[PDB]
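Asker: I am attaching a structure below and will ask some questions about it afterwards.
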Amino acid sequence: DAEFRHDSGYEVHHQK
């Protein structure tokens, strides 16, 4: 997921 960072569009609604 590091090579595919997409947290820029991720809500804390779903557990990481």
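We number chain A the same way Swiss-Prot does; the residues here are 672-687, in that order.
So this one's solution NMR, going by the header.
Placement of Cβ uses the backbone N, Cα and C atoms for every residue, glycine included.
Swiss-Prot lists these features:
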BINDING   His677, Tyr681, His684, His685  Zn(2+) 2 binding site
BINDING   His677, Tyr681, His684, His685  Cu(2+) 2 binding site
MUTAGEN   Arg676 to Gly  60-70% zinc-induced amyloid-beta protein 28 aggregation
MUTAGEN   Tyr681 to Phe  60-70% zinc-induced amyloid-beta protein 28 aggregation
MUTAGEN   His684 to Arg  Only 23% zinc-induced amyloid-beta protein 28 aggregation
Asker: For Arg676 (mutagenesis position) and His685 (Zn(2+) 2 binding site), determine the Cα separation and express it in whole Å.
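Answerer: Here the two Cα atoms lie 16 Å apart.
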Asker: Is it possible to get the count of other C-beta atoms within 10 angstroms of the C-beta of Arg676 (mutagenesis position)?
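Answerer: Total other Cβ atoms inside 10 Å, all chains included: 9.
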Asker: Note down the number of other Cβ atoms within 10 Å of the Cβ of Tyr681 (mutagenesis position), including every protein chain shown.
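Answerer: Result for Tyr681 (mutagenesis position): 10 neighbouring Cβ atoms inside 10 Å.
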Asker: Around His685 (Zn(2+) 2 binding site), how many other C-beta atoms are within 10 angstroms of its C-beta?
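Answerer: Result for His685 (Zn(2+) 2 binding site): 6 neighbouring Cβ atoms inside 10 Å.
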